[PDB]
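Report on one structure; see the data block that follows.
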Amino acid sequence: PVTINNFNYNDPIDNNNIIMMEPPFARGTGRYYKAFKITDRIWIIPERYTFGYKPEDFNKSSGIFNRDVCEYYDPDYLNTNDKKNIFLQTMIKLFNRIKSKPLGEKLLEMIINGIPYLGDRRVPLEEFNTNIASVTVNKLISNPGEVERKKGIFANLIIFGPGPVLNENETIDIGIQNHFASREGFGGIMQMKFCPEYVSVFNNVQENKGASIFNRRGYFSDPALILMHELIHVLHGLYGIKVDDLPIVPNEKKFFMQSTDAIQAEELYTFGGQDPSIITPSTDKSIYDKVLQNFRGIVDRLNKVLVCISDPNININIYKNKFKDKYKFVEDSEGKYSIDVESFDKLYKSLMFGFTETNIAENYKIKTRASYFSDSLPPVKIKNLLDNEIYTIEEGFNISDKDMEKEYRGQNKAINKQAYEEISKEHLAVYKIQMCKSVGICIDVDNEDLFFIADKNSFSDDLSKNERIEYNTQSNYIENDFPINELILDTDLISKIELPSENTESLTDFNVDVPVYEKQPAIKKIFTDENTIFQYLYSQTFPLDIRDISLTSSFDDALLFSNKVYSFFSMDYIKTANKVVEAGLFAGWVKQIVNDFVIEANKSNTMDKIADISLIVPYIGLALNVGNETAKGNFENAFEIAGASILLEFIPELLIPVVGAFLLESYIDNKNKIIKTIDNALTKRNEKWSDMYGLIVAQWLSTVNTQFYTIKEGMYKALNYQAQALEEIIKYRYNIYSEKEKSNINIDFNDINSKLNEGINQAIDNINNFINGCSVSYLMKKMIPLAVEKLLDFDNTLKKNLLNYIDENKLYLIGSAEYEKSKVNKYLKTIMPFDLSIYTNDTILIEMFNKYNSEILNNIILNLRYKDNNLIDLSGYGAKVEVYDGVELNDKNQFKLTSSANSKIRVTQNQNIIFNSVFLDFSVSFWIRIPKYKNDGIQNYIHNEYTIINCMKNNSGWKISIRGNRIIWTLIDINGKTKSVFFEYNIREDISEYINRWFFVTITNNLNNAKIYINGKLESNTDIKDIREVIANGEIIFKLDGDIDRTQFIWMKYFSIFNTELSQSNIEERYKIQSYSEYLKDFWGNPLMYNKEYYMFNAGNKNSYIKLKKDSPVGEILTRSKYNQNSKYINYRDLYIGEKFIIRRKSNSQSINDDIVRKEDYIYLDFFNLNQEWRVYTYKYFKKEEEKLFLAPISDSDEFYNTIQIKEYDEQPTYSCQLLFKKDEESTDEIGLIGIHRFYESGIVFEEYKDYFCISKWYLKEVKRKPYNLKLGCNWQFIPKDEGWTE
Ligand SMILES: [Ca+2]
Ligand SMILES: [Ca+2]
């Protein structure tokens, strides 16, 4: 167990547990410090840490020590005996809290027993030298007022009070002659500057601190966790594993880049969580090797140590036994020490990945910041840690009987205000970048608000080095993980070996290197005329001495006038916000503008499914203008085109090394070693893929995800500024009124703020999801593929290497010169899929990844869309698309392939996308419109098959072809084996749903079947289990290829490819999404237009058509004529028959040019009667259920309704529309829907039934039924002449 001693500052010096110490950095010259032994080998010195600091630097100034910290200064802290005693009792309480749990008690025991080796790099292997500043520290025995007698003592840790900056805790190791024992396996006396009362504050980006933008946000730290964080650094320094290696360094070449000190891997390990993932597997192994090498040196020393010259009283065996246990070396029957790989591996991982702030926080149920790279906030002062009503050894601030155990309420600033006090900003120093415009206006920006972007020098290039493949070579992986539970239960982890006595000979060699610290300017001037995130955020604020503001959508005016505040919300919102009303209308206006705010904020849930983008926050560009001028133009459109990339402030230059070659060692004649060598190269190859991926992840986390973090914080500040601005206006307007008026105004500010805050929280969640999606998108589409390229290239090179090796050694492989090549061929075939969880176990990162992978749209590897008069790939993988001159394109995303040699599209797909999942797994979807056969060319139409889309590489691939009325999907594997599945629509139908009409096609492929879906429905299926590998990323050629008629053509739209099999559910959804339009369609599926001649079709009476009756102002219904020739293969009913109707716009006299007919539009349904344009009317006064429509010349009569509203009652995709007559546009009085009705006629000679063009109220109720009745006689379609249909 661990015993924590008790004592008061005024207790007498006894030269044993209470001493007068001569600190290492004192160089043995004057001034001793009263020190207290809190536990064995651990001392507390309740005084400010002054080594290396100027006395005046303890006062707040115009300077700062660290550029990434809100520094608090207070030269009076610890300036009295009573203050020193409070510090002591507080440290005693914190150590008790630490050992209150096994994990922390274990940390303390490891630290107490991790005694520094007796010596350093300068000591002969055969000796123990205690006479060095990193091993022995002196205590003054003599009476006060005389350095008469001094005694030496061994120590592990000395904790001082804070240096100039109270909240800047730090652990310091001892360097002598430019070298650090604590970094070379020996370990050495560790020192710390610590302050328990002034703790850091942090706030979860995703999590909302009690969700209260008007109250204090964030959480304050548990000083016991802060202490344990530093103790972990102590632990590393004591075991001499605080090695230096390739550090993470921030890029500082641009004015928007955050400046910080270099960050060593050890610091990130200490924190834990996701931070270790920023240290590449390459650097992880480099550090492991350095520490292991350091331990080899110590184990050698233990085998050679013979004497201790400095202290004749040192018992050599006792120390050898102790050091053997410290480093977990093994000892043979004769006392020979050696390194045990298993024990070393366990010790190393326990020290680097077991004891981490994250792991400890989780075990002690203490809340802490999410990452070392989170923004720093001003600290707070804990009122009294010695008061058990506020802080306890067992629970810290989160005391259960105070109901503050849940959700870490005890550390919540908005909830546990009784626990802390805010700090005087007067004593705070913060490093700021002053961005001033050219002559100039200047804006101060806290260095913490800038973008942290790791420089490329931060990452290891070890992957570019060559590797020797021996027969015993093995691949190595260092898991940045460690079972915290096994650590807590690990028996032999803790020493049961006697701790040697601390008294030794006095130190006489005080040689030591003492750090010198200096403040630097707290403000750095930089010139820039850029208006990026910092300026946009700034334009949304107003001075404290101003209370009357107005909102504006003009960023420039907002900058210029102190009374103008920028807003990225709608024009209307801005207008209403600036509205002034009478007291009697104030409450109404408040409810209105507050509601408007919530509506505006909520636009953050905007969907864009037609562009294959599920979520998009439309106003991000206007709010921050971050990245590539995102405030200009339409953000949604700019995003559909370039994606996540447009939001980045800086595109990083990634390190993606050419993997070094493999040098397989030769073992002539020996066959066993030769085979082993082969396999080792293979397994090592995988280590290369994994390490490369780790390299990518590390860079993504420290150069890309960091920028997206800044953006998330920026949107939080932006939305808050907006709410604050609206609140300022509401207050100003309310205070203009008299007290008498105010008394009659029904307003509740707490409710106003509650509503504004809730809207912000909703917006924040959407924004966080959107941004995380963008970040992962960039990783998967803009980073991983670049790595895959290098890795595939490496594979090819190695393949050649190995095969050859098999050849030069075939004379030793006897009956395996074949078996080995096969194993190699298949191995370098299946590539390694990227799995983020392999490089990190952080919950938010993993769920971020899993979410992205669960969204079917991220499986799109090709998405040809129209943009700026051209077809381009918006999938995000950057396919090269060459559209030749003979391809017709329009803004409706339709493209036409003709019989011309230059009517072609060439697509070069990205070769670095995991398309080969070993087994076929992909889908292709697109819309198509195939022209009707030429009646005099039916034989060739049914006989000649022609390809339309071909994707082949090395004689393998897929293709889409057509043979008359059949569309065919064909696969060809590497062996030339072929299989096809097809859809054939009937060409003998009176009325076809497919011929010359737009329809949706979807082809899915999995390991077993190949199926074709048409308009969301499964139509055909083929068993393709016998199909071997199919190369599918070859060049895609869109072009009619075969024996086609010169008039042959094909229209296509929305061609896309998914690297997975779409489900019937996904397909049905895509069909509905791509079918949607505000406008109605015509018979062929194209947009319905005004001023366009159309024949009319009735879905409920397919073979019927309308004709003006000879001597009657009515439309008689006749039977369509039909295909007349003798071909046995075809049949249809004529479509270009009956009156030629034309649709006219009701309002706006913007002439009769043309335009799109939209649902709900009011129209006139006219038609041509020879040289005149007639109209369709409805006699107003009929009492029956239905009546014949009145067809006559254009004119206005009180007796006839002439206005029609075009409707769409079907909720599912259809080309039918309905026509409604309403009393008038405003009324809700429905006269009826246009249809066909049957009448009985009995004349003097003829007796029969005849159908007429009518209006009927009966349809009104029928169109409400579900599922929609497609057969209703009120369903019409408009047929314009089309080159794709001849009769
Ligand atoms: Ca790592
Ligand atoms: Ca302003």
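Sequence positions for chain A are given in Swiss-Prot numbering; the residues included correspond to 2-440, 444-1291, in order.
Note that Cβ sites are derived from N, Cα and C of the backbone, with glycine treated the same way.
Annotated features in Swiss-Prot:
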BINDING   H230, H234, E268  Zn(2+) binding site
ACT_SITE  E231  active site
BINDING   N1025, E1189, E1190  ganglioside GT1b (d18:1(4E)) binding site
MUTAGEN   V1118 to D  Greatly decreased binding of heavy chain (HC) to host SYT2, whole toxin about 200-fold less toxic. Significantly decreased binding of HC to host SYT1 and SYT2 independent of gangliosides; whole toxin about 100-fold less toxic
MUTAGEN   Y1183 to R  Significantly decreased binding of heavy chain to host SYT1 and SYT2 independent of gangliosides
MUTAGEN   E1189 to L  Decreased toxicity, heavy chain has decreased binding to synaptosomes and to GT1b
MUTAGEN   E1190 to L  Greatly decreased toxicity, heavy chain has decreased binding to synaptosomes, binds less GT1b
MUTAGEN   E1191 to L  Increased binding of heavy chain to host SYT1, no effect on binding to SYT2 independent of gangliosides
MUTAGEN   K1192 to M or Y  Decreased binding of heavy chain to host SYT1 and SYT2 independent of gangliosides
MUTAGEN   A1196 to K  Greatly decreased binding of heavy chain to host SYT2, whole toxin about 1000-fold less toxic
MUTAGEN   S1199 to Y  Increased binding of heavy chain to host SYT2, no effect on toxicity
MUTAGEN   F1204 to A  Greatly decreased binding of heavy chain to host SYT2, whole toxin about 30-fold less toxic
BINDING   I1240, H1241  D-galactose binding site
MUTAGEN   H1241 to A  Decreased toxicity, heavy chain has decreased binding to synaptosomes and to GT1b
MUTAGEN   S1260 to A  Greatly decreased toxicity, heavy chain has decreased binding to synaptosome and binds less GT1b
MUTAGEN   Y1263 to S  Greatly decreased toxicity, heavy chain has decreased binding to synaptosomes and dramatic decrease in GT1b binding
MUTAGEN   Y1263 to F  Greatly decreased toxicity, heavy chain has intermediate binding to synaptosomes, binds less GT1b
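Positions of the features from Swiss-Prot, shown on the structure.
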{"residue": "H230", "record": "Zn(2+) binding site", "DSSP (3 states)": "helix"}
{"residue": "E268", "record": "Zn(2+) binding site", "DSSP (3 states)": "helix"}
{"residue": "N1025", "record": "ganglioside GT1b (d18:1(4E)) binding site", "DSSP (3 states)": "strand"}
{"residue": "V1118", "record": "mutagenesis position", "DSSP (3 states)": "coil"}
{"residue": "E1191", "record": "mutagenesis position", "DSSP (3 states)": "strand"}
{"residue": "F1204", "record": "mutagenesis position", "DSSP (3 states)": "strand"}
{"residue": "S1260", "record": "mutagenesis position", "DSSP (3 states)": "strand"}
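Ranked by Cβ neighbours within 10 A across all protein chains shown, the mutagenesis positions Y1183, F1204, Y1263 are led by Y1263. In this structure the alpha carbons, written CA, of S1199 (mutagenesis position) and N1025 (ganglioside GT1b (d18:1(4E)) binding site) are 58 Å apart. By a simple count of nearby Cβ atoms, those within 10 Å, the most crowded of the recorded positions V1118, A1196, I1240 is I1240. In this structure, the recorded positions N1025, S1199, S1260 were compared by how many other Cβ atoms lie within 10 Å of their Cβ, and the smallest count belongs to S1199. A break of 3 residues separates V440 from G444 in the model, and their Cα atoms lie 5 Å apart. Ranked by Cα separation from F1204 (mutagenesis position), the recorded positions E231, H234, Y1183, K1192, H1241 are led by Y1183. In this structure the alpha carbons, written CA, of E268 (Zn(2+) binding site) and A1196 (mutagenesis position) are 88 Å apart. Counting only same-chain residues six or more apart in sequence, the Cβ atoms lying under 8 angstroms from the Cβ of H230 (Zn(2+) binding site) belong to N170, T271, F272, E358, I361.
Proximity to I1240 (D-galactose binding site), judged by a C-alpha distance within 10 Å, picks out none of the recorded positions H234, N1025, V1118, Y1183, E1189, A1196.
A1196 (mutagenesis position) sits 54 Å from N1025 (ganglioside GT1b (d18:1(4E)) binding site), taking the Cα positions as reference. Checking each of the mutagenesis positions (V1118, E1190, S1260) against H1241 (mutagenesis position), the C-alpha distance stays within 10 Å for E1190, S1260. Long-range neighbours of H234 (Zn(2+) binding site) (same chain, six or more residues apart, CB within less than 8 Å of its CB): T172, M191, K243, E267, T271. Taking the mean position of the Cβ atoms of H230, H234, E268 as the Zn(2+) site, the remaining residues of that chain whose Cβ falls within 8 Å of it are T172, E231, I233, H237, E267, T271, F272, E358. Looking only at the recorded positions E231, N1025, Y1183, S1260, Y1263, the one with its C-alpha closest to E1190 (mutagenesis position) is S1260.
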